[PDB]
Amino acid sequence: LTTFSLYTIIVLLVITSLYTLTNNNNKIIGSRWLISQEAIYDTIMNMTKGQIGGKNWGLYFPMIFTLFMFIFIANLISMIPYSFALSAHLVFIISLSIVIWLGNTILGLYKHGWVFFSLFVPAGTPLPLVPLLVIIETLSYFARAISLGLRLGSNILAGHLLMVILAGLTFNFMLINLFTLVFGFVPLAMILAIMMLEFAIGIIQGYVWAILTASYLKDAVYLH
Amino acid sequence: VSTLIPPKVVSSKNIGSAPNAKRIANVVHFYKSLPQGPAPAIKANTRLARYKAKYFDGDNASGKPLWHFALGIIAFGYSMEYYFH
């Protein structure tokens, strides 16, 4: 129905093409394009064996991989100058964060009983302040609920808005006479620089999602 | 006296050698490998195996499909701008 539905389909089709139209029928020699998706595999192998290493890490490796690729692709697609709010529809990203947070909390309660609440005892510290350190551990524990979503949302949204407002200003420098169109390009060069920074920080933010929700899963699986 | 007959039996340097394990491997692996293959890029054949051939071969990492796909998304929402206008 919605515009949102159309771009979600587009994300699916991009992802299909990287494991279809990028390899030469799976040569062992490797293709130039297929080397990219090898490196992504390797750095999430080595990241999530590093984060949620234990007796398992491969059991949550697909989940962390589809969280990698989704955000990795969607902060290039959302950064095409005629592409609609998906991730910049914050409610989907924040909702995805809350879902994962609840799916960690439930996983922890189920797997580790009511001694899941021993997760919110943090350390052997003097006994008269042990209960205090439970109160302001749970407070920070469901601060993990909204922080993970709000990181990504703020970065992507702010980038697009910043560029558009400054674009509107350089529009009005060049909408008045040519002496203003001279030194109308000097701020324009700033927008180009901001766009370079915004592409960079979206891939950085993508690593931060998948490491943070590996770090939370490290905590959830391995108590304390 | 007569030289002993152990050297006239061999069935412990013929099965008793380590490359035997490699031998039975590489008679299967190599013998049963087609020396050449069918065609490297051919997925999406409908004159878009041609798209793959120019852009998504391992013979290039050239930026052209990226440009093309990007321009497609620019064309998508921009046309819809004039559809929403």
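Shown for chain A, in order and in Swiss-Prot numbering: 36-259.
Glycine too: its Cβ is placed from the backbone N, Cα and C atoms.
DSSP assigns A:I171 (variant position) to a helix in the three-state reduction. While the structure shown retains the original residue, Swiss-Prot records the natural variant A:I171 to M with this note: In strain: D273-10B/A1.
Swiss-Prot lists A:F177 to I among its natural variants, and the accompanying note reads: In strain: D273-10B/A1. In the three-state DSSP scheme, A:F177 (variant position) falls into the coil class.
According to Swiss-Prot, the natural variant A:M231 to I carries the annotation: In strain: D273-10B/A1. Less than 8 angstroms from the CB of A:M231 (variant position) sits no same-chain residue that is six or more residues away.
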Original post:
Whole-number Å distance between the CA of A:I171 (variant position) and the CA of A:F177 (variant position)?
Top reply: 10
